[PDB]
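Each remark here refers to the structure printed beneath this line.
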Amino acid sequence: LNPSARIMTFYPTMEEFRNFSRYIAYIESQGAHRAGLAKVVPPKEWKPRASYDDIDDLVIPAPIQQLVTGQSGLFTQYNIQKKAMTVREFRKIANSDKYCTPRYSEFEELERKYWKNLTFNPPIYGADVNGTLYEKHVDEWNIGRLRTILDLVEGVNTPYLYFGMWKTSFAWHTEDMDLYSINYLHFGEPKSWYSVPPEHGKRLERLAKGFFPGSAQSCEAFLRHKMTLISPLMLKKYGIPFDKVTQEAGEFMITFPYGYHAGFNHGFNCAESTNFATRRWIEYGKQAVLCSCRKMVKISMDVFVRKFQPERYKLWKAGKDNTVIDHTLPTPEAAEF
Ligand SMILES: [Cl-]
Ligand SMILES: [Zn+2]
Ligand SMILES: [Zn+2]
C-alpha cells in the first residue's frame, strides 16, 4: 500500500464523509499516511458555512510580518508581530499592488517566483487566530469538534484561522507532539504544500542540523520554532524524498504523525486548522522530541498509555519501553478495511 509514499487525493461520498475518524482510518488502510500528507475533496453538496460575507470586522489579534533571510535555497523566517487588524484591512493590503499575487501561466512559474522573491517585500500573515468559520449545525468534519481520542487531554484541541496573502509561508515542521492536523481552505487563492514522508523525516532533520548547527546546539528540536525554509531544489540536491500538492478552496489537507510539511499561500485566502489523534499517534506522542529552549506545547502521555497501552504502562514509566515505530503501518482502527 502506497510504496512510493506519494500524496494521495480522496473523493469521499456523503455517506463515507459523515464519519471523520472512520474515513481517516480508511485513507490509512490505502497507505495515505506514508506521504505524510493527504488531500480530501469533500462531496460537492457539502459546505461548512453559507457565505463568508460577514467577517470584515473579524479581528486578527496578532498579524505577523514575515521577514525571510537567506540564499541558495536555505532561509530563516523572522516574525514581527504587528498590531491587531480586521479581515477588511488585511484583504485591502493582500489585494493591493504592493502585495498582490504576480501574473503567471502555470503553478511552476508562481513556485519559481516564490523561491526567487521570498526575501523581498515581507508579507503579513494573519496567522493563529483563535476561531472557526464553521456554522454550529455542521456535523461533518467540524474542525472545532472532531471528537477524536485527543479530546482526552481536555489548548491545541481548539481551531485556528489563517488569513494569507501572496508569499506568506509556513516553515518546515511536524505538528506539536507529532500529532495529526486537518486544514480546510475556506476561501480564496490556493495554498501550496511540500511534504517529506514520515519514514524520511530523520534525513530532513539531519540535513537541517548540518545547515543550522548553531540552532541545533541551542535546541534539539529547533524545526519546531517554525523558522526554517528549505527549497525543493535543496531537498532534491541532498536526496531528501518529498512531494508537492496545491490545495484549492473547499479542500482539506491531512498531515499525519511525524509528517514534515512547509508551503506558501498564492494570495488572499482563509484556512482553518486543529490537531487530532488516532490510536496510532499515542506511540509517536511518547517518542516525540520536544523544543527545550522555549517555555512550547507539551501533552502528558500518561493518560493515553494507561487507557490504550495498560500492558506497557509500568515498563514505559520505568523507561524499559524500547518500541521502534514503523511509519508504514496503518492505524489499528483501519482493521475493518
Ligand atoms: Cl472575504
Ligand atoms: Zn502544520
Ligand atoms: Zn527550541
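Going by Swiss-Prot, the residues shown for chain A are 8-161, 170-310, 312-353, listed in order.
When the header is checked for method, it gives X-ray crystallography, 2.4 Å.
Cβ from N, Cα, C; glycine included.
Taken from Swiss-Prot, the feature domain 'JmjN' applies to 14-56, supported by sequence analysis. Tertiary proximity for the domain 'JmjN' (14-56) is limited to same-chain residues at least six positions away from its ends with a CB under 8 Å from its CB atoms, namely 8, 140-142, 145-149, 153-155, 195, 199, 201, 208, 210-214, 216, 258-260, 262, 265-276, 291, 293, 295, 343-344, 346-347, 349-350, 352-353.
Just so you know, the Cβ of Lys241 (2-oxoglutarate binding site) picks up 15 other Cβ atoms within 10 Å once every protein chain is counted. Annotation comment: Swiss-Prot describes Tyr132, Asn198, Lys206, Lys241 as 2-oxoglutarate binding site.
Quoted from Swiss-Prot for the published mutagenesis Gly133 to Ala: Abolishes histone demethylase activity; when associated with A-138. Secondary structure at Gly133 (mutagenesis position), as computed by DSSP, is strand.
Long-range Cβ neighbours of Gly138 (mutagenesis position) (same chain, at least 6 residues apart, Cβ-Cβ under 8 Å): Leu65, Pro174, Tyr175, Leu176. Annotation of the published mutagenesis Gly138 to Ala in Swiss-Prot: Abolishes histone demethylase activity; when associated with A-138; the original residue is retained in the structure shown.
The note that Swiss-Prot attaches to the published mutagenesis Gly170 to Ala is: Abolishes histone demethylase activity; when associated with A-165. Note: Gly170 (mutagenesis position) has no non-local neighbours, i.e. no same-chain residues 6+ apart with C-beta under 8 A of its own C-beta.
For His188 to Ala, Swiss-Prot lists a mutagenesis experiment annotated as follows: Abolishes histone demethylase activity without affecting ability to bind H4K20me2. For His188 (mutagenesis position), the same-chain residues that are 6 or more apart in sequence and have a Cβ closer than 8 Å to its Cβ are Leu238, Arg239, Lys241, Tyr275, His276, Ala277.
Swiss-Prot lists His188, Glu190, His276 with the feature Fe cation binding site.
According to Swiss-Prot, the Zn(2+) binding site annotation covers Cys234, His240, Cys306, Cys308. Secondary structure at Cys308 (Zn(2+) binding site), as computed by DSSP, is coil.
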Structural state of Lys241 (2-oxoglutarate binding site), classified by DSSP into three states | coil
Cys308 (Zn(2+) binding site): which of the recorded positions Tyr132, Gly133, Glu190, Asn198, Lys206 is the nearest Cα neighbour?
-> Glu190
Taking a cut-off of under 6 Å between Cβ and any atom of ligand 3, tell me which of the binding-site residues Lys206, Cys234, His276, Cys306, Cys308 pass.
-> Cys234, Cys306, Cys308
Whole-Å Cα distance, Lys206 (2-oxoglutarate binding site) to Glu190 (Fe cation binding site), is 18
Rounded Cα separation (Å) that holds between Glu190 (Fe cation binding site) and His240 (Zn(2+) binding site) | 11
Which chain-mates of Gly133 (mutagenesis position) that are at least 6 residues away have a CB under 8 A from its CB, listed by sequence?
-> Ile67, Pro70, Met92, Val94, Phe97, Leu176, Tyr177, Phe178, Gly179
